[PDB]
Amino acid sequence: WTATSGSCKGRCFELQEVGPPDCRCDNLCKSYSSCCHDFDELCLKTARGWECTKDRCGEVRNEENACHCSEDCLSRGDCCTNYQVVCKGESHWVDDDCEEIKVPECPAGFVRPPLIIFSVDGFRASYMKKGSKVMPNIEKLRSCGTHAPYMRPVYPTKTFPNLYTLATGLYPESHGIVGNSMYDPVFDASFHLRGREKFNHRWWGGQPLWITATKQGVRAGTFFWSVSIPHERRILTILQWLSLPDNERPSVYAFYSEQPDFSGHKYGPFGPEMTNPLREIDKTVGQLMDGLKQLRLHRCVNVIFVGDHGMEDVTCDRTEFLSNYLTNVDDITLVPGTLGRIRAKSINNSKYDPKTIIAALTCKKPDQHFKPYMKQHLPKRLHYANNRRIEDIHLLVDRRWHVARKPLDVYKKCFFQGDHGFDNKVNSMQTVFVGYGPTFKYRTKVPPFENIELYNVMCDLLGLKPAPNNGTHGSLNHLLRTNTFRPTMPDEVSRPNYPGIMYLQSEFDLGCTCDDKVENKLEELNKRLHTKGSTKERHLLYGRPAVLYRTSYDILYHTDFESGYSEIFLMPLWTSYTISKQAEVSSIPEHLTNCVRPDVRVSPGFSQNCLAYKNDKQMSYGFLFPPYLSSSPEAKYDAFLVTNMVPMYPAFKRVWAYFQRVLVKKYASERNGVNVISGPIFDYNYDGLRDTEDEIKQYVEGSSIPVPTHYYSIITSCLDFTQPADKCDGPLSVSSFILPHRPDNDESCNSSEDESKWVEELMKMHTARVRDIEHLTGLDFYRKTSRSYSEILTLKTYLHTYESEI
Ligand SMILES: *[C@@H]1O[C@H](CO)[C@@H](O[C@@H]2O[C@H](CO)[C@@H](O[C@@H]3O[C@H](CO[C@H]4O[C@H](CO[C@H]5O[C@H](CO)[C@@H](O)[C@H](O)[C@@H]5O)[C@@H](O)[C@H](O[C@H]5O[C@H](CO)[C@@H](O)[C@H](O)[C@@H]5O[C@H]5O[C@H](CO)[C@@H](O)[C@H](O)[C@@H]5O)[C@@H]4O)[C@@H](O)[C@H](O[C@H]4O[C@H](CO)[C@@H](O)[C@H](O)[C@@H]4O[C@H]4O[C@H](CO)[C@@H](O)[C@H](O)[C@@H]4O)[C@@H]3O)[C@H](O)[C@H]2NC(C)=O)[C@H](O)[C@H]1NC(C)=O
Ligand SMILES: NS(=O)(=O)c1ccc(C(=O)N2C[C@H]3CN(C(=O)OCc4cc(Cl)cc(Cl)c4)C[C@H]3C2)cc1
Ligand SMILES: [Ca+2]
Ligand SMILES: [Ca+2]
Ligand SMILES: [Cl-]
Ligand SMILES: [Cl-]
Ligand SMILES: [Cl-]
Ligand SMILES: [Zn+2]
């Protein structure tokens, strides 16, 4: 109920929300159907339009007008945005030369530069170049301020998950808005686009920027706008708020535009009809900048121009139907479209079987345009599993396609030419970022980055302490002239042991064998040196990784590689080695095929054993440092140490062996040497975070050897590839992956073919940031470089996407 009989007199676009059943006058009252009876009359005036004309200049003030061109309007803060241009001979902001804003130039009483977030729905990254001719205001913001060539949204690349990620710094799995449509099985409630459940606070997790600001004594404009409020009025409302007295004035504001998303759905990302929406958004930006200029704030306010996701070509005819795969289509519920989410129609149906559903959806048609996954098997870079609102069964849909349950859903529910939602590494899904103002840099281009990073920056811009979030604070310091956040490296928690030779061979009863009993003063002293770390500078290029949790581990040195061996997990947490451009690949000699060697530095009790693998019919083993890349026949024996061995399904060994035998050398050749750090990951509860020992669900049969869920590698080289990886003077270049450790290669439909046809493709799909690996291992990399720490943080957030040029 709402007692709409109250009035909005002097309350238009009030900032505090008034509780029911009292009628509201804030920018969201329309969507709640709760506005006072006179809200339209008083607060949504439209008379005489949005622009001053010559004849209106110096007019007598008429409070009925949408905006004013009277002499008192600047004092009232309610002039039309083009007032000084039409009436006072001033220029539009866009026509002014761009001039560096070296310091804030703010009117008296302004305690800090305000922040205005200008958010545009569906603004695809390539619009910035492709539409530059019809967007002069945006092009000026872009060229004069700080811009990225694109900004990566979160998955799924839908509106609500991305807007709320921008506001919180959180992945959707953490903030809880995991789709535009959701079912929460604990609430037994559905969240829908059209409805009033979606406004229940229980759906929205984390802490959005306006709350962060308010808790820390910084006032915030109301971020959401009812669709019926015209853009011109949103802009006028923001400008009016900016004219409030110091103690009442907010420091952070948001504008939202439903365009170009709205038209992009109808006409496709580059339909001829898309030009007009782009022009209109630019016009709105112009109104804001003109308005700021009138208020003498155009060199005071920081403006962020940011989108939520892009837009792809998608038509009705490119739809896959689950009814063409499944017999029991009426036993399931599908969230359809540019992603698929599947769960049982009824919880009382004991014949529903996820395993049989997945199988029926796996590699069934040659040109199949979606791929099914149990959510824990989705690429870890998506961070899309740790939430009960995410259905166990997920469909990753190919770009340009849809999935639906049955054909009748498509024609009885073509009406559209564009859509979005796909994998967030897809080029068409990329969106935009521009920062302009005293706190941003001048005419500066920065590399692409992820939208989860922005919350920290916005907190920096406002002098706020960010709530805990998924950004890496400091990784975007290079966007800022000032207000940088200067983080310190995490303190190492566990210090390593450095064992020497402490065990005789006969003390081991591991069921392992090796033909290594064939054998100086030249090379016996030499190999002693190698075991003490004499080659460590070459193979450990950026310092030992720091272990950020309490554990027991040993640093083990070898000629060709160095490792941090966990006595708890019975295997390395990391193995580090450098492969020069000149390195040669060798084979594993016939007589060494099944060779495994006890490590006399490590107790039998803290070693794996070969008998466990012999007995486990499903599990084999691999090596972290590849025997193929040994520097010499003698050094090769080190690669067969029991302390370099890890459990691997035969199916996975196909992948791993090709990576180690073929791809590492290829990368060294292409990048002028590479440094590789490889290791296991245990994430059985799919939270993106390292498992403790008691969370491990699978062991090698009969043993305490834990089975990794994933294997990672971090591959680093010199950004300037004219310098070898091991002699790099400047910035670094990295690519990483987190490969699922799976007992089949069902994920790869072409796996029956030679590895050269499918393995690298698999790895690219599982590309990762060093930061993702950090979360999953409790390790901290790049501790010892000549680079600034903020630059290293940027490097750790880098994702190698393998997409073509934008
Ligand atoms: C990305 O960044 C985020 C943010 O940093 C990371 O997410 C964090 O990760 C932590 C580890 O998973 C996790 O720690 C939890 O915290 C549990 C309680 O947390 C609740 O309260 C939070 C804070 O309240 C806020 O609000 C008040 C004002 O009202 C403020 O004053 C505060 O300052 C806070 O801002 C709240 O944020 C959190 O929200 C989640 O749950 C809500 C529903 O209740 C959702 O609305 C919301 O969306 C969040 O949901 C996400 O996270 C939950 C997990 O919390 C997850 O289930 C969802 O799927 C979704 O992903 C909460 O309401 C606390 O109970 C935990 O402690 C357990 O574990 C420790 C381990 O040491 C045990 O020692 C301890 O005993 C306890 O175990 C007990 O319970 C177990 C299970 O019942 C049981 O087995 C055991 O026997 C024990 O009984 C733990 O500390 C953070 O909550 C989490 N924060 C957020 C925002 O998600 C994330 O990891 C990052 N991602 C990556 C990859 O890096
Ligand atoms: N993707 S789609 O199906 O085409 C699709 C297309 C359009 C809509 C739609 O009209 N909305 C209108 C609603 C009002 N909103 C708004 O004012 O937000 C401002 C904002 C900025 C920032 Cl920086 C963070 C946050 Cl938290 C919020 C966004 C909602 C969404 C919804 C869906
Ligand atoms: Ca959107
Ligand atoms: Ca985990
Ligand atoms: Cl969705
Ligand atoms: Cl296979
Ligand atoms: Cl542990
Ligand atoms: Zn849309």
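For chain A, we keep the numbers from Swiss-Prot: what you see runs 51-463, 468-573, 576-591, 617-887, in order.
Going by what the header records, the deposited coordinates were determined by X-ray crystallography, 1.8 Å.
The backbone N, Cα and C atoms fix where each Cβ goes, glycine too.
Where Swiss-Prot documents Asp171 to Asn as a mutagenesis experiment, the accompanying text is: Abolishes lysophospholipase D activity. DSSP assigns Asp171 (mutagenesis position) to a strand. When Cβ atoms from all protein chains are considered, those within 10 Å of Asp171 (mutagenesis position) total 21, not counting its own.
Secondary structure at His359 (Zn(2+) 1 binding site), as computed by DSSP, is coil. Every protein chain shown contributes to the tally, and the Cβ of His359 (Zn(2+) 1 binding site) ends up with 33 other Cβ atoms within 10 Å. For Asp171, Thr209, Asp358, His359, the entry in Swiss-Prot reads Zn(2+) 1 binding site.
Here Swiss-Prot describes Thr209 to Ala as a published mutagenesis experiment; the accompanying note says: Abolishes lysophospholipase D activity. The Cβ of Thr209 (mutagenesis position) lies under 8 Å from the Cβ of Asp171, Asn230, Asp311, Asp358, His359, each on the same chain and at least six residues away in sequence.
The annotation that Swiss-Prot gives for the mutagenesis experiment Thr209 to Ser reads: 15% of wild-type lysophospholipase D activity.
Positions annotated as 1-tetradecanoyl-sn-glycerol 3-phosphate binding site by Swiss-Prot: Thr209, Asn230, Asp311, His474. The 10 Å shell around the Cβ of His474 (1-tetradecanoyl-sn-glycerol 3-phosphate binding site) contains 30 further Cβ atoms across the protein chains shown.
The active site, nucleophile feature in Swiss-Prot is assigned to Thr209; the stated evidence is experimental evidence.
Under the heading 1-(9Z-octadecenoyl)-sn-glycero-3-phosphate binding site, Swiss-Prot lists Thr209, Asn230, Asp311, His474.
Among the mutagenesis entries in Swiss-Prot is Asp311 to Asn, noted as: Abolishes lysophospholipase D activity.
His315 (mutagenesis position) falls within a helical segment according to DSSP. Of all Cβ atoms in the protein chains displayed, 18 besides its own lie within 10 Å of the Cβ of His315 (mutagenesis position). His315 to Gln appears in Swiss-Prot as a published mutagenesis result, with the remark: 20% of wild-type lysophospholipase D activity.
In Swiss-Prot, the entry for mutagenesis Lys430 to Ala states: Impaired secretion. No effect on lysophospholipase activity. The structure shown retains the original residue. In the three-state DSSP scheme, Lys430 (mutagenesis position) is classed as helix. Other Cβ atoms within 10 Å of the Cβ of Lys430 (mutagenesis position), summed over all protein chains shown, number 28.
Mapped onto three states, the DSSP output places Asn230 (1-tetradecanoyl-sn-glycerol 3-phosphate binding site) in coil. When the alpha carbons of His474 (1-tetradecanoyl-sn-glycerol 3-phosphate binding site) and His315 (mutagenesis position) are compared, the span between them is 9 angstrom. Distance across the unmodelled 2-residue segment, from the CA of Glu573 to the CA of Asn576, is 9 Å in the deposited entry. Between the recorded positions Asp311, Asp358, the minimum number of other C-beta atoms within 10 Å of a residue's C-beta occurs at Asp311. Taken in sequence order, the recorded positions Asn230, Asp358, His359, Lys430 that lie near ligand 8, meaning a CB under 6 Å from one of its atoms, form an empty set. If you measure from the Cα atom of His315 (mutagenesis position) to that of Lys430 (mutagenesis position), you get 29 Å. Here 4 residues go unmodelled in the deposited structure, bounded by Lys463 on one side and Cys468 on the other; the Cα atoms of these bounding residues are 12 Å apart.
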